[PDB]
Amino acid sequence: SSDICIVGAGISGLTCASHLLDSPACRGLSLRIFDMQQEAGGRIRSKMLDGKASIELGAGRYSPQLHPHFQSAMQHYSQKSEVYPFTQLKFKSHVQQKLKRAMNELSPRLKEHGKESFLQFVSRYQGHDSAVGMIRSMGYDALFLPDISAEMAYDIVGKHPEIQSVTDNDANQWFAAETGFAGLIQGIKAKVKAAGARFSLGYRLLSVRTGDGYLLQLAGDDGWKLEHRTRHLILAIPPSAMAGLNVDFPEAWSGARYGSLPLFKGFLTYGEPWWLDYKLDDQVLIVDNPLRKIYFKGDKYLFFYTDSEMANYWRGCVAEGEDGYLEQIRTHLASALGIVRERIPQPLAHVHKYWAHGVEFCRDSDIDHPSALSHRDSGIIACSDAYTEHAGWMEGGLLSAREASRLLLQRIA
Amino acid sequence: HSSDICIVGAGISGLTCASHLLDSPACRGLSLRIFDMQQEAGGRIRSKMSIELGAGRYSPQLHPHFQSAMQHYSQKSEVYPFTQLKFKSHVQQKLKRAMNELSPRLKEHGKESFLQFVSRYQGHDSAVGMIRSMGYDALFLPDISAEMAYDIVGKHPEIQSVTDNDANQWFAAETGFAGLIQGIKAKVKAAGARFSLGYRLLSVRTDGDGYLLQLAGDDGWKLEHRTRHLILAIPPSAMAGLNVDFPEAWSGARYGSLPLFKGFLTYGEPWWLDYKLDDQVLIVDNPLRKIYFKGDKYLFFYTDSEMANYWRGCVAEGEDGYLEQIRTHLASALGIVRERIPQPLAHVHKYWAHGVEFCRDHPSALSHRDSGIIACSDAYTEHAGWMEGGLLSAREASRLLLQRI
Ligand SMILES: Cc1cc2nc3c(=O)[nH]c(=O)nc-3n(C[C@H](O)[C@H](O)[C@H](O)COP(=O)(O)OP(=O)(O)OC[C@H]3O[C@@H](n4cnc5c(N)ncnc54)[C@H](O)[C@@H]3O)c2cc1C
Ligand SMILES: Cc1cc2nc3c(=O)[nH]c(=O)nc-3n(C[C@H](O)[C@H](O)[C@H](O)COP(=O)(O)OP(=O)(O)OC[C@H]3O[C@@H](n4cnc5c(N)ncnc54)[C@H](O)[C@@H]3O)c2cc1C
C-alpha cells in the first residue's frame, strides 16, 4: 500500500517523484513507483557497444537553447556533456542546397494553407514528385505523414539538429551525455530512493479501479500477480500505453487526439574507421535510401536513425535475420557514398532497437492542451511529453512532470 | 518468413528436436526455423556465473539420455554432493522404515493423494510431520498421488535413500548446464537452423497445406510465419494459452503445474564450515525448506509450490525484508542466534511460476488429431520435471515428424 503511486519510471515519472518528495505537503506520504521494465528510463536507453562506446538506443541529444529544464537537470545531477557534432550537412545534395530558399519561399503560404499536411502543402506549389524529392531530403519520414501539418513540419525542421539551418536556427547548440543519459535517470532515481520512494521494477499495470482511493492490478514479468492500493495515482506513461488500461482514454481525459510513429536506430562498429578517409568523421549524411540519416561518430562507430515507415522497414529486415539486415545496410552505405559495395567493410559488432511508439504527440488542434491531464471522475493524473509542445523531447517530460506534480499537490488539497 | 519445419521452444526439448531432424538424411537442405519468446535459449535451464537458477543436477542411472548428451558435447561434470541428510531430525531418521511399511499398501490405495494415503494409516498430524520433512511441498498436493509421490522421492537426490536408492549418483555441470544448451545450439546452427529469439507465438491456423503462425516480438513487432511442419516444444501451460484446443484435442489427460523458487547467497567468508555444513543439505519445516551449502563457495535454498509463492511475495515486498527473512530462517534451521549469520555480499533468485509440469495420470510426444501439429515437453513423459524427460519427448517428437515428412 502507498499514499502516492507513480506508474512509469521514465524521466517523466521519476521527475514527478522528485518534485513531490521535494514538497512539504508530501512529508509522511509513502510513494511507490512501478515500471514494466527491469530498469528505469523508458525511452532513454543507454548502452555499451561491445565494450567500445556508450551509445543511445533512445533519446540522444539536447539543446540548451530549446531544452533549458533538461540542461538545468544535467547540471543539477552532475552529468558530463559533450558536443553533439551532427548539426549541419557537410555533403549536401543539390536538392539539399536548395532547401533553405525553397522552404523560405513557401513560408508565407503557411498563412493560407499551413494546416494541411506538409506533403500536400509542398505539392500544392511544386507538384508531387518535386515535393517528394524535397521533403525526403530532410531525412525524417514523419514529414510525409497525413497528420503532420505544414506548420508542424516547419516547427520539426527548426528543432532537429541535422536540419535546423534550413529554417535558420544554426545558433542552437547541441550536446550529448558523455556516459549516456541513463546516468541522469540513475541520478534522479538515487535521489528519490534516498528520499524514501520505493521501486517495484518489472511490473506491468493491467488495470485500475477506484473506493476512497485506488486498487491497481499488476503483473510481474515472471508471472507474479500483485494488487496495490494507493490514495493518489499518476500514470507517467505515454498515450499509447494509457489506451491499453481500462480508464477510458482519451475521451474521459481531454478528448484530444494523439498521434504516434515508430523509430529505429542501428549502431555498427568496424575493425577500421574507414569513413575517416572520406572526411565523414563527426558528420551526418541524409540520403534517400532506407538508411535515411547516417551518422559517423569520430572514429568509433557509425549509426543510422529512421522513423515512420523506414523504421518498420528496418524492423522487418531484422525479423528476417541478422545476415540480410547487415547486407542491406552495407548495400545502402555503398549507394550513399557512391562507392562500390566491396569497398564497404563488414561490421564487427552491432546493436539496434525498434520503438513501436518512439514519438507520441498531440494532434493539431484549436483547443489548448494542458501539460498534464487528470481524469474527469477519478482524479487520476496523466503525465507525458506527448502532452506538451516539446512532444518527442525529454524536455516535454520535465514540463509535464512539473504540471502533474503541481496537480497532485493540489488534489492533496 | 517461412520454413519447412518450425520449432517453437528453444529449451532442451526444442533444441534436441532440431538436432534429431537436422541429423536425418530426410531433412537434408530443408529450411528450419526455431522461435522462442526469450532472448536466449535454454528455457528452464538457466546458468549464471557458476549457479543454476533452473535445472541443476542429473544422475547417470536415472538420466542415461542426459548423460549421453553431456558426454557427446564434451561437457564436464562435478559431484553433486547433496545426496544424503547428514543432520537428520528424529522424523527424518524414521522415514525409510515408515515408507517401507506403507509401500505394500500402494496397490490398495496408491491412487489416493499422498497426503490422504499417509493420513489413512498414520493420522493427519503424523502424516503432515512426516511428509513435510521430505522437503518437497509438491507432496502435499491433491494432484500428487501416493504412487507418484514414491516415484518423486526415489528420483530426487536429497531423499532417494528413503526408498533404497542411495546407489544412484548425481552430478552437476562444472561450467553450468547452459554450456550444454550452447553446444546443442551451435551444432543445430552449424547445420543451418535459423533462430528467432524474442518472439512469442500467439496463435496458429492450418492455412491449407501448412500452418500460419502469428507471433509478437518483445518490442511489439508483429510477425506472421508460414511452415509445413510444426513442433510446439513448450510446456502444457503454454499450449493452453494458444488457440489449439489443448489438452482436449490432444491426449485428453489433464496436466498439473507448480511453482519453484531458488535463492543464492554469497558471503565474505564461508561461515557455515564451522558447523561442518560444507557440501551438506538440511531439510527443515521452516519456509527455506531445503538449504544447501556448496563447498566453501555459497549457499542456496530451493522451494516449491506454496513456499515458492511465499518467497516470491517476499521479493515483491522488497529486498531488505526478503534478506532479513532468509537470515531469520537460516538461524532457526541451525538453532543459533540471528547475529551469528552474517549479511551476504551478494545474492540472486529466480521464481518459476510453472517450474514443474506433469500429467495427472501417454505417448512421449503428442499430436493434434486434425491438424498434425506436434507437441513436445518433459511433461508428457515418465521423467516429467527432469531434462531427461525433455530428451525423450524430443526423440519421439522427431520420430513423429519424420513420419509426417
Ligand atoms: C529513438 C528515439 C530517439 C529519441 N531522441 C531524442 C533526443 O535526441 N532528444 C530528446 O530530447 N528526446 C528524444 N527522444 C524522446 C524521449 O525519449 C522522450 O520524450 C522521453 O524519454 C519520454 O519520457 P516519459 O517518461 O514521458 O515516457 P517514457 O520514457 O516512454 O517512459 C514511460 C514508462 O512507462 C512504462 N510503462 C508504460 N505502460 C506501462 C504499464 N502499463 N505498466 C507499467 N509501466 C508502464 C514504460 O516501461 C516506460 O519506462 C527519443 C525517443 C526515441 C524513441
Ligand atoms: C527450479 C528448477 C530446478 C530444476 N532442476 C532440475 C534438475 O536438477 N534436473 C533436471 O533434470 N531437471 C530440472 N528441472 C527441469 C528442467 O529444467 C526441465 O525439465 C527442462 O528444462 C524442460 O525443457 P523443455 O525444453 O521441455 O521446456 P522449457 O525448458 O520449459 O522450454 C520451453 C521454452 O518455450 C518457450 N515458450 C513457451 N511458450 C512460448 C510461446 N508461446 N512462444 C514462444 N516461445 C515459448 C519458453 O520461452 C522456453 O524457452 C528444473 C526446473 C526448475 C524450474
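Swiss-Prot numbering applies to chain B: residues 3-51, 57-368, 373-416, in that order.
The header says X-ray crystallography, 2.2 Å.
Cβ atoms here come from the backbone N, Cα and C positions, even for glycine.
Taken from Swiss-Prot as is:
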BINDING   B:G13, B:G16, B:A240  Mg(2+) binding site
BINDING   B:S15, B:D38, B:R46, B:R64, B:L208, B:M398  FAD binding site
BINDING   B:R64, B:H163, B:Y309  substrate binding site
MUTAGEN   B:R64 to Q or S  No activity
MUTAGEN   B:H163 to N  Retains 8% of wild-type activity
MUTAGEN   B:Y309 to A  Retains 5% of wild-type activity
MUTAGEN   B:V363 to Q  Retains 17% of wild-type activity
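Projection of Swiss-Prot feature records onto the structure.
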| residue | record | Cβ neighbours (10 Å) |
| --- | --- | --- |
| B:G13 | Mg(2+) binding site | 26 |
| B:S15 | FAD binding site | 31 |
| B:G16 | Mg(2+) binding site | 29 |
| B:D38 | FAD binding site | 25 |
| B:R46 | FAD binding site | 22 |
| B:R64 | mutagenesis position | 20 |
| B:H163 | mutagenesis position | 23 |
| B:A240 | Mg(2+) binding site | 30 |
| B:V363 | mutagenesis position | 22 |
| B:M398 | FAD binding site | 27 |
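Neighbour list (B:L208 (FAD binding site), Cβ cut-off 8 Å, at least 6 residues apart, same chain): B:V10, B:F37, B:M39, B:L220, B:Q221, B:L222, B:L239, B:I241, B:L249.
Cα distances from B:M398 (FAD binding site) to the binding-site residues B:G13, B:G16, B:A240 are smallest for B:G13.
Using a CB-CB cutoff of under 8 Å against chain A, none of the recorded positions from B:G13, B:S15, B:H163 qualifies. Here is what falls inside 10 Å of the CA of B:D38 (FAD binding site) among the recorded positions B:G13, B:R64, B:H163, B:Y309, B:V363: B:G13.
Within the same chain, residues at least 6 positions away in sequence whose Cβ sits under 8 Å from that of B:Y309 (mutagenesis position) are B:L267, B:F268, B:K269, B:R296, B:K297, B:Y299. Note on proximity: of the recorded positions B:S15, B:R46, B:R64, B:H163, B:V363, the one nearest B:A240 (Mg(2+) binding site) is B:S15, by Cα distance. Taking B:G13, B:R64, B:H163, B:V363 as the recorded positions under consideration, the smallest Cα distance to B:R46 (FAD binding site) is found for B:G13. Calculated from the flanking Cα atoms, the unmodelled 5-residue segment between B:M51 and B:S57 spans 4 Å. Considering only the mutagenesis positions B:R64, B:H163, B:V363, B:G13 (Mg(2+) binding site) has B:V363 as its nearest partner by CA-CA distance. For the recorded Mg(2+) site, residues B:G13, B:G16, B:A240 set the reference point as the centre of their Cβ atoms, and the other residues of that chain within 8 Å of it by Cβ are B:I9, B:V10, B:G11, B:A12, B:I14, B:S15, B:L17, B:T18, B:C19, B:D38, B:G45, B:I241, B:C387, B:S388, B:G401, B:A405. One thing to note is that 4 residues go unmodelled from B:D368 to B:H373, and the Cα atoms at each side are 8 Å apart. For ligand 2, the neighbouring recorded positions among B:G13, B:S15, B:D38, B:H163, B:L208, B:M398 are B:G13, B:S15, B:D38, B:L208, B:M398, by Cβ distance under 6 Å. Closest in space to B:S15 (FAD binding site), of the mutagenesis positions given as B:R64, B:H163, B:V363, is B:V363, taking the CA atom of each residue. Rounded to a whole value, the Cα-Cα separation of B:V363 (mutagenesis position) and B:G16 (Mg(2+) binding site) is 17 Å.
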